[PDB]
Structure formats: C-alpha cells, structure tokens
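Colleague: Just dropping this structure here.
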Amino acid sequence: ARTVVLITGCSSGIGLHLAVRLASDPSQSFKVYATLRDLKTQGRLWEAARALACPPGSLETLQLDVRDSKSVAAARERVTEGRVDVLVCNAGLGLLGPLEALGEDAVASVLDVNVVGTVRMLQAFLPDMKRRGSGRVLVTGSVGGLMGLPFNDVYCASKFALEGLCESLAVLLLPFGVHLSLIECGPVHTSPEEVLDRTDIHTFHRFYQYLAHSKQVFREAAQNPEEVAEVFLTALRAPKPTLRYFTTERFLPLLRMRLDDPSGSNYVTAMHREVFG
Amino acid sequence: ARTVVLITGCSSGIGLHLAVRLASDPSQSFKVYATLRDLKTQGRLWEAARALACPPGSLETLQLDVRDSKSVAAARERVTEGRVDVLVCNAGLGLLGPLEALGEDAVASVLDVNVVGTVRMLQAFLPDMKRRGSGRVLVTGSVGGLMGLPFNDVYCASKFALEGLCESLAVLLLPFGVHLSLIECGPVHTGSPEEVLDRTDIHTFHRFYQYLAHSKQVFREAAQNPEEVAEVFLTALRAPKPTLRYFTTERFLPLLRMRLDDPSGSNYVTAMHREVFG
Ligand SMILES: COc1cc2c(cc1O)CC[C@@H]1[C@@H]2CC[C@]2(C)[C@@H](O)[C@@H](Cc3cccc(C(N)=O)c3)C[C@@H]12
Ligand SMILES: COc1cc2c(cc1O)CC[C@@H]1[C@@H]2CC[C@]2(C)[C@@H](O)[C@@H](Cc3cccc(C(N)=O)c3)C[C@@H]12
C-alpha cells in the first residue's frame, strides 16, 4: 500500500513544504496527513498542494495541537489506515531574549510545545510502530540543540532536550525496527525601554549587539524550507538512516571545536568573540 | 565577610551533604542557606549539621519550591546579607521507564522542576550578580545530559536542556565576571511494574528489566557518594578561572569522546546499545 506519513506544524514553513512534496510524488507512494494547530489556517497549504496538482486522496488535513494529548489522540484515530509509517514531529516555537526578561508563561510554553508535545506524539504513535516492527520518526532539530547561543537560552534548552529525548529512544528502538532521525536545521527563511527596565545596562547592550549580528548571519546562512524539506526526504528514503542529518555543513567547524574541549570553555570563548564581534 | 551560598534540594543527597560540608568547613568562610521544598523533611539536614559541628549562623534552612516563583522570591528576600555569592541549582527529579508508560503529569513535572525551576532560580538571582559584577552559579548536571540513555528519555531531555540553558548563558556572562558551571555527575549513590506492563508491549517490558539489571551493576561498580561529589562543587567554587563543566569522574569521557567523534550519532547508538544490552 502507500507509505503513510503524519506531519505536525504544516500550516507554514518546513511542514507545509514537506507535506506537498510527498503528496505530489509521481510514484505516488505517500498518503500524507498534514496536521495544524488551527485547521482554519490550512488555506495556504491547500494552495501549494494544487500548484503541484496533488492527487485527491494524497493529502488530508487534521487539527493536532501538541499541547493537548486529547487532540493528539483524536488525530491518531483519524488515520483510517490504522498505522503511521513515517511520523514527522516538526511543531516548534521560538523564544529570543535576555533570560530575566522572559515571562514564566512563555518559558513553559516553549517547553510544553517543543519537548512535551514531542513526547506526546511519540507516546501516541510509537507503540503501533513497535508492534509492527517498523516505522520512521523524523524530528525537526536545530543547530541550537547542539550548541548554546546567547539570548536563545530557553530555545536551546528545548532543542538540546530534543537531542536527549531522541538519542535516548534511538538506543532502545534500533532492534525494535523503528528508526529515529533528527534533521538538524540552521537558520531558516520565513520596546527597548522594556528590555532595559527588565535587565541591566550591560545585558541590554549585548542584546542589541546580538540582534544586529544575528540578522547578518540569517542573510548569509538562512535556508529556504524547501531545501530543508529535501533533507527530510533523503532521511526518509535512507535504508539505514542515521540519528542526525545536517541541512548545512556551515556550522561543523564550530561544532567540532566544541567537541574538542570537554571542559566547555573554548566553545564559550570562541562563540563569545564570534557573536560579540 | 563570609561567602553567601544558597542551595536548592537540600533534604538529601548532594544538596544536603554539600550544604553541611560548606557550613562546617574549617575556614568558617561560608554562610549557607540550605533550601527545601517541604520544611518537614529537614530532619536529616539538621542531624548532619549537628554531627559536623556547623557553627551558629553557618546554616539556615528556607522553604523553597522551584515550581513556584513566589516561593523563589520569598527565599531571595530572606537572604539578610542582600547578596548571594554562590548559587547552587541542584533541585531535581528523576523519571525512569518506557516512554509510553510515563504519565503526562510526571513528564511535565520533571521538565518544570529540572529545567523551568532552574530558569526561575536564574531569573531571581542572576540580575543582582550581574549588576555586582560577581557571582558563581553551580548547576548539578549529569552525564545523562551529555549522552542519551535508554529508559531515561525524559530525565536525559531535562539534563540536556540544562546543558543548552547553561551554555547559552555562559557565552553571555563571560565579560560580567559571573561564572556558571555544570558539575557533571555520573551515577550517585544515595513506575509500578503493573502500570508499566499495561501501557507497554512485552518486548519493551523485558528490555526494561534487562536495563535495570545492567544499571544496578553499573551503580555497584562505579557510583560515587554525595560526599565525593560535594568536593567537586567546592573545587569549582574556589577555582580562580572556573570552566563551564567539571566532571566528577573520568569514567565516561571515552564514550563521550566516541559520541562526539561521530556527529551523525550512528556509532554512539550502536555502541551504547551493546554497552547496555550486550
Ligand atoms: C557563530 O555564528 C553565529 C551563529 C548564529 C548566530 C550568531 C552567530 O555569530 C545567531 C543566530 C543563530 C546562529 C547559529 C544557528 C542558530 C542557532 C539557528 O539554528 C537559529 C535557531 C533559531 C531559529 C529561529 C528562532 C530561534 C529563537 N526564537 O530563539 C532560534 C538561530 C541561529
Ligand atoms: C556506559 O555504560 C553504562 C552507563 C550507565 C548505565 C548503563 C551503561 O551500560 C545505566 C545507568 C547510567 C550509567 C551512565 C550514567 C547515568 C546516565 C547517570 O547519570 C545516572 C542518571 C540517573 C540517576 C537516577 C535516576 C535517573 C532517572 N532516569 O530518573 C537517572 C544513571 C546512569
């Protein structure tokens, strides 16, 4: 039969592009369930699917809010085939700021969505994969999950968390026939009085230095979602897929140098200089 | 003046033994605020302090629940000296089982306590350290935050989270003179099988008790004491130029190097599976 794929966060960005890219495969091997936090936002997804003339029956949309395990469960049941062959945990939020400037609500939401939401997906869907003896799981990773970056403290915390969660599972799942892969993405194309009042003069200084230098890095390094989507394909098609795929080699140098020094301090020293000019 | 230390998770283990070790230090240079989630658990802390002769005013206990930022705020207000010279973020939960067997609340708890709790600590205490231009933060870390282990998926997520949190901060804090360190602990010596089986398949049930048996042999061979771990905290406190990571044992550095050698993660997964399961 068709390979059944379920992808979260499908309304914009990487999810959309992967969803339509699989639905329009001319072998037409893929039945795609594209899931969205709000089904009302699906319009843009359907336009891109028409533009590739996705055969009807190749792409179905569901509501799936990863904060809520009832919405996760309900979505699992809407998979009328009664299996998922490829699960793509892509739903994620950002958070940028001096740590002490972030509300408690915001910090928790990032963790609730990027980490706990991924745990909910895996809890719902891994058992049937394990029963069948096969399955693929692809998780939207970050270079931020491999190296820490100033003012992304909670974001990197959630992406590092995904590394640990997915690496922990992969060790168990290898002989269950289930293959877990992280797609490590770099950047992807898609008042100040407050900051000062909630921080201090030096932190405030370093944050606008950061926002300025960061924008230069996206301009050079940012990838289009369609390019990243291809990396998911490669992983998906790989016969013996590996734990990580990098969408770019741009940060292998800083990554190798981070791994040279266990104490951590060369990474901190270098990253500081490189970020703060 | 003495060095003001505030430590979370002092009812037992690393927090209790480090707290009494510093308050009883022969220097007499430490004033320790040993904090606890529930004050009723302070029994073993006081008996230990009594046993090591902590002098008057070397040790005070505060109720502090890392889940509750008003608790954290109230604790900060009880620091009479108006500053903390060493903050130790040691409060933490374990969680051990097949991922599908763990309850959603327990999962949410580990994260709230190990990761958001630490964030709340750093929110409440880093600013004053930043504007002073001085401070040391020590965070209890794990080798489980550096490499993933089967059936420790959520615990590892949480420890990995701390690595990212702390490393992101360290890049910022370098010119402030506020030093952040992770004390990377290996095993330290301090779900009902029923519930587990219901929620997991048969092969995973077996694999888990296979993991538990190997685990108990690793703990027997290689576990450290809280007393031994507490020395590494103290070495890090005193270091003139502290590093981001202190390892309590050298034992896992080989595996860690292998993990880092192969960025694709393939080698680690094979090796760790064999290591754990044969
Ligand atoms: C050393 O090179 C640098 C890399 C970087 C910066 C600055 C540098 O000097 C700032 C952006 C950051 C990159 C490295 C790669 C990073 C970590 C990417 O994976 C990006 C992760 C990211 C993407 C979108 C939102 C967020 C967020 N809200 O925090 C975070 C942000 C990127
Ligand atoms: C590399 O060889 C091994 C190391 C290990 C094991 C099995 C191995 O084959 C199983 C236990 C584990 C050690 C490596 C270091 C580990 C991960 C330590 O950090 C321990 C962490 C730990 C302690 C207490 C509870 C929990 C938890 N999941 O709640 C986790 C548990 C240790």
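Shown for chain B, in order and in Swiss-Prot numbering: 2-191, 199-286.
Header entry for method reads X-ray crystallography, 2.1 Å.
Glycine is no exception: its Cβ is also placed from the backbone N, Cα and C atoms.
According to Swiss-Prot:
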type: BINDING; residues: B:10-38, B:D66, B:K160; note: NADP(+) binding site
type: MUTAGEN; residues: B:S135 to A; note: Abolishes phosphorylation. No effect on 17-beta-hydroxysteroid dehydrogenase activity
type: MUTAGEN; residues: B:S143 to A; note: Loss of 17-beta-hydroxysteroid dehydrogenase activity
type: BINDING; residues: B:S143; note: substrate binding site
type: MUTAGEN; residues: B:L150 to V; note: Alters substrate specificity
type: MUTAGEN; residues: B:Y156 to A; note: Loss of 17-beta-hydroxysteroid dehydrogenase activity
type: ACT_SITE; residues: B:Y156; note: active site, proton acceptor
type: MUTAGEN; residues: B:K160 to A; note: Loss of 17-beta-hydroxysteroid dehydrogenase activity
type: MUTAGEN; residues: B:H222 to A; note: No effect on conversion of estrone to 17beta-estradiol
type: MUTAGEN; residues: B:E283 to A; note: No effect on conversion of estrone to 17beta-estradiol
type: MUTAGEN; residues: B:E283 to Q; note: No effect on conversion of estrone to 17beta-estradiol
Colleague: For the binding-site residues B:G14, B:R22, B:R38, which ones lie near chain A, with a CB less than 8 A from one of its CB atoms?
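Modeller: Of B:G14, B:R22, B:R38, none lie near chain A.
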Colleague: Looking at Cβ-Cβ distances, which residues of the chain lie under 8 angstroms from B:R22 (NADP(+) binding site) while being 6 or more apart from it?
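Modeller: For B:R22 (NADP(+) binding site), the qualifying residues are B:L53, B:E235, B:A238, B:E239, B:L242.
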Colleague: Of all the binding-site residues given, namely B:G10, B:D26, B:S30, B:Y34, which is spatially nearest to B:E283 (mutagenesis position) at the Cα level?
Modeller: B:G10
Colleague: What three-state secondary structure does DSSP assign to B:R38 (NADP(+) binding site)?
Modeller: coil
Colleague: Measure from each Cβ of the recorded positions B:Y34, B:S135, B:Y156, B:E283 to the atoms of ligand 2 and list the residues where some distance is under 6 Å.
Modeller: B:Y156, B:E283
Colleague: If I take the Cα of B:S143 (mutagenesis position) as reference, which of the recorded positions B:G10, B:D26, B:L150, B:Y156, B:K160 has the closest Cα?
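Modeller: Comparing Cα positions, the candidate nearest B:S143 (mutagenesis position) turns out to be B:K160.
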Colleague: Across the 7 residues missing from the deposited entry, can you see how many angstrom lie between the CA of B:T191 and the CA of B:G199, as a whole number?
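Modeller: Across the gap, the Cα atoms of B:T191 and B:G199 sit 19 Å apart.
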Colleague: Determine, to the nearest whole angstrom, how far the Cα atom of B:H222 (mutagenesis position) is from the Cα atom of B:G14 (NADP(+) binding site).
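Modeller: Distance between the two Cα atoms comes out at 23 Å.
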